[PDB]
Amino acid sequence: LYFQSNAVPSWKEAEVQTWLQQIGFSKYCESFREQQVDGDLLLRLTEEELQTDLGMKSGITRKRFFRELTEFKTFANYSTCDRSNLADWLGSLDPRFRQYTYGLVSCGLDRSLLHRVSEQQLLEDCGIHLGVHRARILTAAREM
Amino acid sequence: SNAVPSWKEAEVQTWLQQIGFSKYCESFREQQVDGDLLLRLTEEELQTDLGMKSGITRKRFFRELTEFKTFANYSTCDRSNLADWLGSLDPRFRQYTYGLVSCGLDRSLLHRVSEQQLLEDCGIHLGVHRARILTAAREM
Amino acid sequence: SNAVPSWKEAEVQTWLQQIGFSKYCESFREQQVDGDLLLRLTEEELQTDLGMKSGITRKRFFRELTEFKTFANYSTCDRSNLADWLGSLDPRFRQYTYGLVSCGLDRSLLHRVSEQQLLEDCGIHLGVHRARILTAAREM
Amino acid sequence: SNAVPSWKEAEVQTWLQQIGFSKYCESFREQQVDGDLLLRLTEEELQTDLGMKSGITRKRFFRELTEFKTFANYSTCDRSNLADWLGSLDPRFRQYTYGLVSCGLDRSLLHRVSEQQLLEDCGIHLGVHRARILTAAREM
Amino acid sequence: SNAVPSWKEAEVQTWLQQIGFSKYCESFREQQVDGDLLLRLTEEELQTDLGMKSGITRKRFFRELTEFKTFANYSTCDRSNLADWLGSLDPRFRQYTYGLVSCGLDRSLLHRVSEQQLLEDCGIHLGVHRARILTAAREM
Amino acid sequence: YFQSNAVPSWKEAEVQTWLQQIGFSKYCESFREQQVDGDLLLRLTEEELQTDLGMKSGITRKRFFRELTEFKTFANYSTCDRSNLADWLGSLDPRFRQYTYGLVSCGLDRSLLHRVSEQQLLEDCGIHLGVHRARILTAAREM
Amino acid sequence: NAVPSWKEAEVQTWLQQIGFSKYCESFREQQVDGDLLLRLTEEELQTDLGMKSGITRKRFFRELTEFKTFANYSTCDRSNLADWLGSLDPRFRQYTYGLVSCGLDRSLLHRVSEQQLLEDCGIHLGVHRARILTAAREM
Amino acid sequence: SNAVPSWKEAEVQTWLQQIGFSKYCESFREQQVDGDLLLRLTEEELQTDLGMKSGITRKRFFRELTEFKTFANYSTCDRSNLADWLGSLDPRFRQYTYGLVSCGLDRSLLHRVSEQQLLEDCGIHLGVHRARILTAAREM
């Protein structure tokens with residue numbers, strides 16, 4: 001086990017700034033601070049925000065960025081905002097599914113409400129883009 | 001104060017400073033934004049009419065505004081206490097109070113509202129929120 | 001006066017000054033806006049033909065105009081008193097009086113109007129209002 | 001002369017002067033607008049071919065034209081007296097006479113006309129008017 | 001001198017002069033417009049290839065052409081006397097003769113025609129005309 | 001005027017003389033720069049006429065296709081129509097012989113006609129008039 | 001003869017033999033070999049190879065269709081799909097490389113759909129698609 | 001090293017030289033393309049971000065890349081040995097291994113995959129391949 005500044009939802013701008021340096025994206029440090037990107041905004045970043053508001057011109061560079069961010073979201077501490085422990089429920093299906101925790105929690109979802117979620121809600125509201133991931137989370141939510 | 005519907009332009013000016021958006025004070029006052037207009041601000045108005053170019057800055061602004069909508073005093077315009085009905089489902093649902101009352105809705109009329117009206121008229125964009133408010137309203 | 005349908009350009013000019021929109025006086029007289037045109041003003045005419053560029057400023061304008069439409073004298077054109085029928089249902093619904101009477105509608109013909117007609121012909125944009133006016137019309 | 005269908009370009013020119021639209025006399029004359037073309041004038045033709053840029057000014061024009069169309073002499077072209085049948089439902093409906101007469105319609109053929117035809121062929125844009133004319137035509 | 005299908009360029013040139021369209025004489029001869037092309041002229045061909053920019057002027061042009069098509073001699077190409085079948089329904093329906101004959105249609109084939117064919121192939125744009133011609137054809 | 005009516009076999013020289021016979025000698029040079037032979041002439045589209053051959057006017061194109069349609073009606077298709085689809089089309093309407101090359105270029109013949117669809121007649125064979133498509137379609141099924 | 005096996009040199013000689021020596025330089029800068037020639041699309045012809053005229057492209061594909069019809073596919077058509085397609089209609093043998101490039105053969109042909117023949121194998125004519133399919137189903 | 005998924009930028013640089021695409025080394029290095037990104041390269045990324053404008057050159061590139069993907073070492077990332085399951089149906093199908101493995105798929109989950117998912121998520125564009133993989137996966 002380890003000690004880590006790991007609670008991404010609680011991150012302020014300084015934590016995001018250090019993280020960009022840690023992943024080799026120090027080129028965008030000034031851009032992330034002028035936009036005042038904190039933990040909550042980082043977890044809700046869209047490609048449009050990355051491209052237009054943060055200036056990440058290359059689609060490959062954006063793929064690299066989101067590849068790093070997805071890695072960190074998978075191993076993030078969500079305890080400050082996940083009272084139902086939605087993270088460990090997603091992890092029980094697949095460790096890779098922990099990345100969706102903040103998306104589900106930001107919509108006010110929890111274990112008790114999962115059985116009524118739809119595919120459109122998982123895509124538009126929670127931002128689960130991969131249909132394979134949506135389908136497995138969906139069928140698991142309805143089988144309870 | 002917290003009775004946002006009754007806010008005048010001066011209160012909106014004070015609130016923008018408290019949330020770190022003092023750069024946009026002059027533009028909000030040139031547009032004469034009061035409590036009612038602040039509660040009905042759309043992304044297009046923020047971007048074009050108020051000059052908030054960045055979509056991230058707009059996300060920050062609406063994140064602050066959504067917090068205040070959750071803990072606002074709506075007593076001056078909410079005769080049926082729609083706010084505590086929304087809060088009984090989820091505290092975050094109180095933010096939709098002004099949207100629901102501006103359409104003339106109240107507890108007596110809620111069971112007949114549609115998903116389409118909740119999205120186009122009341123401005124509830126998240127489908128999880130629309131669907132939950134919808135099912136709860138019909139169980140009346 | 002209070003009879004907005006009967007207003008001439010001079011009354012519209014005085015009304016714009018009284019509501020703090022004297023900035024748009026010259027534009028409203030160039031377009032020769034009288035009472036009938038004011039009550040049928042669309043957002044497109046406001047923006048393009050009258051030069052009200054800001055969507056927030058237009059929202060303020062229609063908020064004032066909605067108030068005066070709610071408390072207007074329609075005696076010269078509302079023989080069936082559709083205004084007080086709409087007002088008895090919901091105070092804000094009285095603003096729609098001129099939209100319905102300009103289409104030749106009245107109490108006797110109201111029950112056969114559709115939601116499409118209320119939106120396209122009479123200009124009732126809020127779907128909640130359209131549904132309530134319609135449902136009440138059928139209960140006659 | 002009150003028989004608009006029989007109007008020549010000179011009559012249209014005099015009529016524009018009587019309604020305060022003499023500014024557009026020269027445009028109407030180079031476009032050779034006579035009575036028949038005036039009664040079939042569309043908004044797009046007004047805007048592009050006649051140069052009436054403002055939507056409010058176009059609304060005033062059609063407001064005058066609709067008034068004249070309601071109290072017009074159709075004896076030269078209305079073999080079935082469709083005008084007084086339309087007027088018997090609502091005086092406002094005489095304005096549609098030339099639209100129906102231009103399509104070769106008459107009292108005998110009204111019962112088989114559709115709402116799509118009244119809108120696309122005859123140019124009756126208001127759905128409330130279309131619905132009343134249809135229900136009355138099919139019920140005679 | 002009314003057998004439009006047989007017209008050469010010289011006949012079209014004089015007709016344009018007779019109807020006050022001498023402005024477009026040279027354009028019609030550079031395009032080598034003869035009787036057959038004139039009877040099949042589209043609005044797009046008028047606007048783009050013949051330079052008739054104004055939509056009102058094109059409406060005026062087609063108003064003259066439609067009048068002439070109504071009183072034309074089609075004997076050289078109408079074996080089935082489709083003109084008098086259309087004329088027995090309505091004198092104005094004779095204008096559609098060349099549209100029906102150019103598609104290889106005749107009385108024997110009419111009962112099998114659809115509305116889409118009358119619109120797209122034969123060029124009967126008015127739905128009231130299409131619907132009457134259609135129902136009469138099926139009652140054979 | 002002198003010409004083999006077997007249009008499918010035409011070479012570039014035949015197309016050149018044919019363009020002159022119909023008064024389109026202005027477009028001869030463009031037709032030879034594009035190397036239009038009998039097969040290409042019978043498959044010319046409005047797009048090719050406008051862009052590749054430079055016939056800007058839609059009326060001039062209508063005039064051209066009016067000339068071309070007449071020759072297509074009275075052409076010799078014997079070199080490529082083993083099933084004699086031409087006289088089958090002619091039995092419905094003489095003007096329907098114009099569609100012969102369109103039908104044979106798609107590999108159609110009498111034996112396959114009963115299974116052809118409306119979409120195939122429009123997209124593949126190029127029969128644009130719906131009245132013609134509908135009559136040819138119903139007639140093929142009556143076999 | 002074995003078009004699938006052609007290298008750039010064979011394509012260069014073929015362009016000269018069909019009178020398209022004007023496009024040798026563009027075909028050589030794009031390094032068109034046999035496999036690319038058999039999969040050439042009109043978009044590639046126009047944009048990447050510079051054949052601006054749609055009529056010239058139609059002429060080119062008319063020559064290419066000729067050679068695809070009479071090509072030796074032995075190096076890549078183990079199921080001899082070519083002579084099966086040609087036996088239905090000579091016009092159909094040109095499609096051989098399109099079907100074998102998708103891993104198709106006689107045994108799997110009956111399982112192909114009309115949409116697949118158009119999108120995957122590139123058989124544009126609907127009349128050809130329908131005939132090849134119904135014959136495959138009667139196999 | 002044949003294990004393309006574990007490749008670093010240096011391996012991708014060496015691979016581009018071996019396949020004759022050393023022209024694009026500088027662009028692939030400026031974009032920091034490693035093994036994982038190379039196996040997920042799209043047509044748009046090749047064109048816009050890597051500067052391979054010619055569609056034929058891109059077709060050549062993907063022809064080489066598909067070859068290496070078919071005979072690649074997936075032991076570091078293919079826990080279910082999806083590669084040899086795909087290869088047993090058709091050797092060409094090993095090329096899809098990383099597409100399915102990147103979506104968290106394995107042998108146990110294949111029977112529930114849809115054609116839409118194979119195309120949108122895993123990037124299997126040929127419908128014939130999609131149909132064969134599905135039918136075989138469901139026959140388990």
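Easy rule for this one: first residue shown is 1, then count along the chain.
So this one's X-ray crystallography, 2.7 Å, going by the header.
Cβ atoms here come from the backbone N, Cα and C positions, even for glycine.
Quoted from Swiss-Prot, the note on the mutagenesis of F:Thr17 to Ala (Swiss-Prot position 419) is: Does not affect phosphorylation level. Quoted from Swiss-Prot, the note on mutagenesis experiment F:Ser25 to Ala (Swiss-Prot position 427) is: Does not affect phosphorylation level. Quoted from Swiss-Prot, the note attached to the mutagenesis of F:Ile59 to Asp (Swiss-Prot position 461) states: Reduced ability to form an octameric ring and promote axonal degeneration following injury. Here the residue is the original one, while Swiss-Prot reports the published mutagenesis F:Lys62 to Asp (Swiss-Prot position 464) with the comment Reduced ability to form an octameric ring and promote axonal degeneration following injury. For the mutagenesis experiment F:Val131 to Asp (Swiss-Prot position 533), the note given by Swiss-Prot reads: Slightly reduced ability to form an octameric ring and promote axonal degeneration following injury.
Cα spacing between F:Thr17 (mutagenesis position) and F:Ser25 (mutagenesis position): 9 Å, rounded to the nearest whole number. Here the C-alpha separation of F:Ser25 (mutagenesis position) and F:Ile59 (mutagenesis position) works out to 17 Å. Checking the mutagenesis positions F:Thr17, F:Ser25, F:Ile59 against chain E with a Cβ-Cβ cut-off under 8 Å leaves F:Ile59, in sequence order. Straight-line distance linking the Cα atoms of F:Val131 (mutagenesis position) and F:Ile59 (mutagenesis position), rounded to a whole number, equals 23 Å. Around F:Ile59 (mutagenesis position), a 10 Å sphere centred on its CB holds 22 further CB atoms from the protein chains shown. Residue density at F:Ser25 (mutagenesis position): 13 other Cβ atoms are found within 10 A of its Cβ, drawing on all protein chains shown.
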